[PDB]
Amino acid sequence: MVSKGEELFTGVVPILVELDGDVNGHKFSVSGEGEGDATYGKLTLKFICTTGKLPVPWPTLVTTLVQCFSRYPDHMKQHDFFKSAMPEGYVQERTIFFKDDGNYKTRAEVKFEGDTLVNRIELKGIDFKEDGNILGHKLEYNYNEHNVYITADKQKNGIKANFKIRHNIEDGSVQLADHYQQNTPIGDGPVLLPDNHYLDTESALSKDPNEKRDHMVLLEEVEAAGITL
Ligand SMILES: [Gd]
Ligand SMILES: [Gd]
């Protein structure tokens, strides 16, 4: 295998996610747990709002709540920055602009803590409309397929990504969320700096029928693409 970190993902890897958020002063925390199987680009996660009621729609947090679990085809193995940063991990930073509404800024560390892949996130949201699609909870509980466009950032020894998320509104219209992303290794080791490609990212949201707490069950299937065999 072409990076040391890539070997850490040949099997099923337990995952922990911890998020602390503050959006227009509405504070919340989310904890998630599950497992990833990057061989197949798959993961399964269950998230709980540990502070009670989530003040923003669950779909708006999907992208923030581990692209190291992507399946890179055999011919694209030299382009997997995410696994190559492991186990020291990477900082993942975004700004996410909700069209005609506010923005989230996120900073996350994704790294191994023992045998667990851990995503620890801080999120700050500002300039939201209290009666908008976000703070007004007007988004459908579903998720569209999206491509995440990745380019190398030689300078920061890292990558950049941008993409637009389409969140379905309750009336069948769409709330757009423009994502800008930077990832930089935490560790000192060499990392793989990719040619241009994308992650074909499929997400399915559901509820655990036995769960009383405000929650989201998420299954994802992601494969890298865009470089011809
Ligand atoms: Gd697809
Ligand atoms: Gd797919």
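FYI, residue positions are counted from 1 along the chain as it appears here.
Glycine is treated like the rest: Cβ placed from N, Cα and C.
Swiss-Prot lists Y143 to C (Swiss-Prot position 145) among its mutagenesis entries, and the accompanying note reads: In mut1.9; shifts fluorescence lifetime from 3.03 to 2.74 ns. Under its mutagenesis entries, Swiss-Prot includes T201 to H, W or F (Swiss-Prot position 203) with the note: Results in significantly red-shifted excitation and emission maxima. Quoted from Swiss-Prot, the note on the mutagenesis of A204 to K (Swiss-Prot position 206) is: Abolishes the tendency to dimerize and leads to monomeric fluorescent proteins. For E220 to G (Swiss-Prot position 222), Swiss-Prot lists a mutagenesis experiment annotated as follows: Suppresses the 399 nm excitation peak, leaving only the longer wavelength peak at 475 nm.
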Integer Cα-Cα distance in angstrom, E220 (mutagenesis position) to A204 (mutagenesis position): 6
Cα distance (Å, whole number) from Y143 (mutagenesis position) to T201 (mutagenesis position): 10
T201 (mutagenesis position) CB neighbourhood, other CB atoms within 10 A: 22
For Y143 (mutagenesis position), the number of other Cβ atoms found within 10 Å of its own Cβ: 22
Sparsest-packed of the listed mutagenesis positions (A204, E220) - C-beta count within 10 angstroms: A204
Secondary structure at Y143 (mutagenesis position), reduced by DSSP to three states: coil
Inter-residue Cα distance where the pair is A204 (mutagenesis position) and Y143 (mutagenesis position), in Å: 6
